[PDB]
Amino acid sequence: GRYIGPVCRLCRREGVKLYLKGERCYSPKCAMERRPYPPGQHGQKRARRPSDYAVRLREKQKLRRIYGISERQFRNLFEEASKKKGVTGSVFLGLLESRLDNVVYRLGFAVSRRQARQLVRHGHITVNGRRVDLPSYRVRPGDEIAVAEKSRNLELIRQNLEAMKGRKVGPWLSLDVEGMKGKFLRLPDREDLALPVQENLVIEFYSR
Amino acid sequence: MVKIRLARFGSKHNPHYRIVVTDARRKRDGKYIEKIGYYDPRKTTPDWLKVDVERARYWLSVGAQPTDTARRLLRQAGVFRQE
Amino acid sequence: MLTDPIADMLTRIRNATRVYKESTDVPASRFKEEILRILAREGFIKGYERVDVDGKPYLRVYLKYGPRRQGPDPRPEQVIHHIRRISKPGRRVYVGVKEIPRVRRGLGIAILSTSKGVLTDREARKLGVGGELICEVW
Amino acid sequence: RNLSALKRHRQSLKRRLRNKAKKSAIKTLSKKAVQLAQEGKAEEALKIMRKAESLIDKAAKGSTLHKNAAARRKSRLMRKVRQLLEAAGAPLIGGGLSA
Amino acid sequence: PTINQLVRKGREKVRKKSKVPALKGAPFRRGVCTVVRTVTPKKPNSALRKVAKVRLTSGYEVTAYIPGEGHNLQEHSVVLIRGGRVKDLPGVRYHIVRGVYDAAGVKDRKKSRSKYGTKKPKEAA
Amino acid sequence: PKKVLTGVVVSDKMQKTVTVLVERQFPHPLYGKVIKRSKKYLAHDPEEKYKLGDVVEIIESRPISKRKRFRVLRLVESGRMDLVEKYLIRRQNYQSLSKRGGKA
RNA sequence: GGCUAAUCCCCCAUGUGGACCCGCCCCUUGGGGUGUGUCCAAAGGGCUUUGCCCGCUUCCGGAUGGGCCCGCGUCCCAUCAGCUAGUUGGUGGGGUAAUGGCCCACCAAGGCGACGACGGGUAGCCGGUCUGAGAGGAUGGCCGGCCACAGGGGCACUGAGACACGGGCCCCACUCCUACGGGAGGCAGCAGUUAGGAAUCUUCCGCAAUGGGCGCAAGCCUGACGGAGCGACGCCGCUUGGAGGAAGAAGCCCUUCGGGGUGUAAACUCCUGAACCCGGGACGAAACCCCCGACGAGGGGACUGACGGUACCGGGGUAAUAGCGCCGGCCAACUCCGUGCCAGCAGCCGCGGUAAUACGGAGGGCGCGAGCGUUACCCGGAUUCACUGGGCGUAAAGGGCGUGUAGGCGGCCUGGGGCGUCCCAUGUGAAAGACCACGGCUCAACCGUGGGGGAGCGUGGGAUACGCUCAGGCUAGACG
Ligand SMILES: [Mg+2]
Ligand SMILES: [Mg+2]
Ligand SMILES: [Mg+2]
Ligand SMILES: [Mg+2]
Ligand SMILES: [Mg+2]
Ligand SMILES: [Mg+2]
Ligand SMILES: [Mg+2]
Ligand SMILES: [Mg+2]
Ligand SMILES: [Mg+2]
Ligand SMILES: [Mg+2]
Ligand SMILES: [Mg+2]
Ligand SMILES: [Mg+2]
Ligand SMILES: [Mg+2]
Ligand SMILES: [Mg+2]
Ligand SMILES: [Mg+2]
Ligand SMILES: [Mg+2]
Ligand SMILES: [Mg+2]
Ligand SMILES: [Mg+2]
Ligand SMILES: [Mg+2]
Ligand SMILES: [Mg+2]
Ligand SMILES: [Mg+2]
Ligand SMILES: [Mg+2]
Ligand SMILES: [Mg+2]
Ligand SMILES: [Mg+2]
Ligand SMILES: [Mg+2]
Ligand SMILES: [Mg+2]
Ligand SMILES: [Mg+2]
Ligand SMILES: [Mg+2]
Ligand SMILES: [Mg+2]
Ligand SMILES: [Mg+2]
Ligand SMILES: [Mg+2]
Ligand SMILES: [Mg+2]
Ligand SMILES: [Mg+2]
Ligand SMILES: [Mg+2]
Ligand SMILES: [Mg+2]
Ligand SMILES: [Mg+2]
Ligand SMILES: [Mg+2]
Ligand SMILES: [Mg+2]
Ligand SMILES: [Mg+2]
Ligand SMILES: [Mg+2]
Ligand SMILES: [Mg+2]
Ligand SMILES: [Mg+2]
Ligand SMILES: [Mg+2]
Ligand SMILES: [Mg+2]
Ligand SMILES: [Mg+2]
Ligand SMILES: [Zn+2]
């Protein structure tokens, strides 16, 4: 199963600030705010010039840990993106961004991607009516992604979609805070996303 | 004796047959002579039975001999309706 | 004797241009003259002309180069950077219109010999024909 | 044990003894006819030839010879007899042969 | 070669030679210890490597290394061979597998135990 | 289509049969260079109508004998041992490169 | 030894027709027609019984399946170079459904080979599969097609078809029965046992569905099949939680004793709620059959599920498995202690003889995760057998030199052919798999439908620059 384990440490190792949590990774806490250096005993000693490998390695690690997906799945997706027409880099990002868990996270139904995963898993999320509980489900353009009628009363879902009143949403999405509905308009492009990722490096990492 | 019958092509618990013309002696899933239709027993989709009666009418005209089920489907497809 | 006259001519040209000759003779042959016409048209040579030497027919091939350069070795850039025989005796090479290679992404050319006559990969691709892949120039 | 389609072997033996006999008659008479044509004996040779033809066509009636086999027999028989008779310098005295 | 020669004689395909005749192109092979010696390294090394003569089911009597800090192999031990040279001891081309048959797994091993076949310590207890 | 072949009669040493040496060219599957290659067919000659040196056409036929599956269809050009010559010499070299040796 | 039925077998007749000999015609290997001669048919059963069903006979045609023949393709060794006497061809005959030395008698003296005969080794072949940028290399397991086999060897019988896995005969080996005379067996069918091995499952359920054999039908048979069982063996999907939570607990580790790390990690609060309980409960199954109608078309009716009470749906509901490899360079991940060329590590270089990021442990860390790592084998990196794509003065590699056979290669101009080569159209290239799209299972794996491409080969038509070939001419090569 997916990672599990201290998260605001991957942030530290990856250097960049990954938002593997909600509210907190905004508070003046998310370690990168306190000790923005890798975990462990030698976290503070000088860093040696990374090898081309290290570079490509880390970049992938980063992009991947953001969507908290395994290496297996992450890899398969990549190979698919690689096989389709059109710039692999963008395409790959598009597919990762089409995961149900991600879209639920994108619509604000969940505070973090992890939380989004659990929402989907416990059938609190619905896709065009029928409920889906596969965090890996691929949302296509046109799909309406709502909260479970039954679940619409869950304190958490209330609290969340409440804070959503006001907040905007990705130009490839549309949220109806009203009926707790959301709609997948189109595949986000690389320009739409603002990930601290150098997709060129990830593509290269798999070249080797 | 050449026949018009059903060949298993679905998958475990997901049967899908190909209405087919083949010599009676072939395996049921072996080399047939010609496919002339298909059939989804569970109607998982609107189009769960196509038949191409033109061809059926031909094989029948040459001694093809339908299975009792193959015929049921061929019939349903209007293969025998003379009107 | 000359085992392969076409290869011969391509080499005379290759050798002459490496020392920057202006002209250069190659024993006359219709086929040779055919190839040469493409070389000219394609702007690889200034042109050529039938000439007589020792009473025998040759082909003055007027070579051409780029302009003088800077720093050390101000030697001109070549117009004919590369010129190599492909189809050769004891090892012939034929391609179908759909197997005609694209030399240096089109910056270069190839010279087939089809039953529609000697053509460049493009001329050939156009008339939709293949043939003996004579040489590659670029 | 005992697979009752032991009946099959039972039957086979009887069928064998049945064909076995018909084919002997055929051979015998054929020779007989041939031998006579050889002798030059016109009438009798031909006469016998007819029985031969008959038994042959009859063997092909059931599954002891059938079609071609029988056809092959008849041709080779009428073949030899004709030739042997002509060679013997004998005039075909009625019966058989579309002379 | 000229193209004509290539047509007459052609190229010769490279043949691969095994470095582990454990016959049946097998992954492992069992046998019985015959001698359970001690062997000294070569060139620049010094130590008393633990080796063992093994009579294989494959009909081969070969020498195998016994990895680990200590073992329990006697004259008729019986064990599984897995192949793996031992740079320092020419002639030694297979390792004995600890944790299989009469070859006890290393005692006290706490790290790379998958190898050395020592079960996980019951700290979880 | 019953296969039709063209070769040279390199042998009329038999009764109603002639050996026709059919030749064929083609690119080498890997080296590409065109390579010649040949074969001898024993064509049927009922009328002993063909002589050593003829360039005949062979036609695929119903078996005539073991080894005979072609019939001489028609003569293409009479006499020309220049071809037969080759064949025979190639043969002559054989009895040589065995225990001792051949010629030049 | 005796009796007896039939759709069992035989005789006569009828000859639509068909077979054979001979003749003639058209066709062209034995195709089709035609004349005389001869020759050859059949069986009955059921009834809603003067009609309808099931079946029978001869013949032509179709459809399906198949035999045989041919071109091209199909591994290693030339430390295998000569092989052959039914051997090569012929004439007549035998045999077969049929060609054929397939077999036989006579005749001729041929046939094959370095384009590798003969011999040895290895091996079922293919669609495909794995790898690779490709060319290529490796492979033929699941599934589909073909071949071959059924303890080993040989043989035929019966049949439309067999030289017949669960038919027959003989010989051989082994096993079992025997009163010793003589008998009985063959799991390379399903499951299972045992032996060998590093290693490969249930003596399961059902005939409901699909398919098959027999039957007018009802129906019977079906270890084929549809299912279930066992094994992380593979692939796909999923869980071991989610949010908050200290400039930061304890324990453990490091320290320049100031402090640093494990770590928001935990504790802890709130939230959801796999498991598990309760309720409902399936698609797969509509035909055969019956009735109306003509036993047709069509319309109506009835019977039937192993999987399964499973999937799925609804209610309730517990914070609820984590491991394995690695951290000297290649290569992502470093410190303390122990040890002292020891014990050990090791894919390669190499590391260990008192300051070891390389040995063992610990703390920390990197990688992947119900997996992780090892061993084995294939392709890759390897342009390291080089066609794409290599080389040989000194690195491995020019033959000691020549003469010359086969073979490979071939100057300039014209013409014919159009074999190579190029072009167009057409046939073939099954299905599966591969590529794309849409679709079914909550996704995916898996599967349905559709689309696209496809080397090679067959046929028809066309082009002629180059290679070829034939014919003619030339003098620059060559020779005199
Ligand atoms: Mg792409
Ligand atoms: Mg080339
Ligand atoms: Mg019976
Ligand atoms: Mg040392
Ligand atoms: Mg280790
Ligand atoms: Mg009696
Ligand atoms: Mg009867
Ligand atoms: Mg009549
Ligand atoms: Mg009669
Ligand atoms: Mg023979
Ligand atoms: Mg040859
Ligand atoms: Mg074998
Ligand atoms: Mg490569
Ligand atoms: Mg190639
Ligand atoms: Mg039969
Ligand atoms: Mg039969
Ligand atoms: Mg039978
Ligand atoms: Mg029969
Ligand atoms: Mg039978
Ligand atoms: Mg039969
Ligand atoms: Mg029968
Ligand atoms: Mg039968
Ligand atoms: Mg028979
Ligand atoms: Mg019969
Ligand atoms: Mg049988
Ligand atoms: Mg059996
Ligand atoms: Mg059944
Ligand atoms: Mg049935
Ligand atoms: Mg938490
Ligand atoms: Mg490193
Ligand atoms: Mg010690
Ligand atoms: Mg130390
Ligand atoms: Mg190490
Ligand atoms: Mg260590
Ligand atoms: Mg998984
Ligand atoms: Mg290679
Ligand atoms: Mg090369
Ligand atoms: Mg080299
Ligand atoms: Mg040297
Ligand atoms: Mg020399
Ligand atoms: Mg020569
Ligand atoms: Mg020439
Ligand atoms: Mg041509
Ligand atoms: Mg084609
Ligand atoms: Mg879908
Ligand atoms: Zn964070």
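We number chain E the way Swiss-Prot does; in order, the residues shown are 2-126.
Just so it is clear, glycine is given a Cβ too, placed from its N, Cα and C backbone atoms.
Quoted from Swiss-Prot for the published natural variant E:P42 to S: In strain: Isolate HG18; streptomycin resistant. The Cβ of E:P42 (variant position) has 15 other Cβ atoms within 10 Å, all protein chains considered.
E:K43 to R appears in Swiss-Prot as a known natural variant, with the remark: In strain: Isolate HG3; streptomycin resistant. Residue density at E:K43 (variant position): 11 other Cβ atoms are found within 10 A of its Cβ, drawing on all protein chains shown. When secondary structure is read from DSSP and collapsed to three states, E:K43 (variant position) falls in the coil class.
A natural variant is reported in Swiss-Prot for this position, E:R86 to C, and the note states: In strain: Isolate HG14; streptomycin pseudo-dependent. In sequence order, E:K20, E:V93, E:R94 constitute the residues six or more apart from E:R86 (variant position) in its chain with CB-CB distances below 8 Å. Under the three-state DSSP scheme, E:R86 (variant position) falls in the coil class.
Here the residue is the original one, but Swiss-Prot notes a natural variant at this spot, E:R86 to H: In strain: Isolate HG31; streptomycin pseudo-dependent.
The 10 Å shell around the Cβ of E:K88 (variant position) contains 10 further Cβ atoms across the protein chains shown. Among the sequence features in Swiss-Prot, the natural variant E:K88 to E is noted as follows: In strain: Isolate HG19; streptomycin resistant.
For the naturally occurring variant E:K88 to R, Swiss-Prot gives the following note: In strain: Isolate HG1; streptomycin resistant.
The annotation that Swiss-Prot gives for the naturally occurring variant E:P91 to L reads: In strain: Isolate HG11; streptomycin dependent. Within 10 Å of the C-beta of E:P91 (variant position) there are 11 other C-beta atoms, taking all protein chains into account.
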(Q) Between the Cα atoms of E:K88 (variant position) and E:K43 (variant position), what distance do you get, rounded to the nearest Å? (A) 9
Q. Do you know offhand how many angstrom separate E:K43 (variant position) and E:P91 (variant position) by C-alpha?
A. 8
Q. Listed variant positions are E:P42, E:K43, E:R86, E:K88, E:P91; which sit with C-beta under 6 angstroms of ligand 15?
A. none
Q) Are any of the variant positions E:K43, E:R86, E:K88, E:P91 near ligand 40, with a Cβ under 6 Å from it, and if so which? A) none
